[PDB]
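Peer 1: Pasting a structure here, questions to come.
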Amino acid sequence: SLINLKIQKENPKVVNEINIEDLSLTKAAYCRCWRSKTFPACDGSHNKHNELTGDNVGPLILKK
Amino acid sequence: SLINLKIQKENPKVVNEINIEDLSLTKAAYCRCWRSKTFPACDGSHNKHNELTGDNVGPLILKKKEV
Ligand code: FES
Ligand code: FES
């Protein structure tokens, strides 16, 4: 079954690049659940996904 | 439907941290499909998943300029 239900479905492979030199924040979270409204950033939508499905997914956190 | 089938299912929420200071490469791919054998790194397993399911997932690429 699908992982990504709704993000950029016209794109055959969704890849996001992060320019580390330009990170504003000392802690930044990136989505690994494909539900975030701020994708590729994590907005906490994983929590709802985990509650609905019994899953245990969470973000990748970059630290300065 | 679950996204993560096999990674640390005993862990209530799988979170990975990257310290930017430790990134060795100019380009490093991190997994967003939960199929990589090198998770949290991407090993290209997303391509098999996309072919099998009709999905369109891919990695997060961290780009670091050569000093
Ligand atoms: S919103 Fe997707 S991992 Fe947090
Ligand atoms: S192996 Fe999961 S995004 Fe590449």
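Note that chain B carries Swiss-Prot numbering, so the residues on display, from first to last, are 69-135.
For this deposited structure, the header notes the method as X-ray crystallography, 1.6 Å.
Positions of Cβ are set from backbone N, Cα and C atoms, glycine also.
Look at Swiss-Prot and you will find B:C99, B:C101, B:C110, B:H114 tagged as [2Fe-2S] cluster binding site. While the structure shown retains the original residue, Swiss-Prot records the mutagenesis experiment B:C99 to S with this note: Impairs interaction with BCL2; when associated with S-101; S-110 and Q-114. Swiss-Prot documents B:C101 to S as a published mutagenesis change and attaches the note Impairs interaction with BCL2; when associated with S-99; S-110 and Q-114. While the structure shown retains the original residue, Swiss-Prot records the mutagenesis experiment B:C110 to S with this note: Impairs interaction with BCL2; when associated with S-99; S-101 and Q-114. For the mutagenesis experiment B:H114 to Q, the note given by Swiss-Prot reads: Impairs interaction with BCL2; when associated with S-99; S-101 and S-110.
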Peer 1: With the [2Fe-2S] cluster site defined by B:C99, B:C101, B:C110, B:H114, which remaining residues of that chain have Cβ atoms positioned within 8 Å of the Cβ centroid?
Peer 2: B:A97, B:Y98, B:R100, B:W102, B:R103, B:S104, B:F107, B:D111, B:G112, B:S113, B:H117, B:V125, B:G126, B:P127
Peer 1: Do you know offhand how many angstrom separate B:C99 (mutagenesis position) and B:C110 (mutagenesis position) by C-alpha?
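Peer 2: Computed Cα spacing between B:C99 (mutagenesis position) and B:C110 (mutagenesis position) is 4 Å.
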Peer 1: Validating a neighbour-count step here. Other CB atoms within 10 A of the CB of B:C99 (mutagenesis position): how many?
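Peer 2: Neighbour count, Cβ to Cβ under the 10 Å cut-off: 25.
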Peer 1: Near B:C101 (mutagenesis position), which residues of its own chain have a C-beta under 8 A away, given they sit six or more steps off in sequence?
Peer 2: B:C110, B:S113, B:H114, B:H117, B:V125, B:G126, B:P127
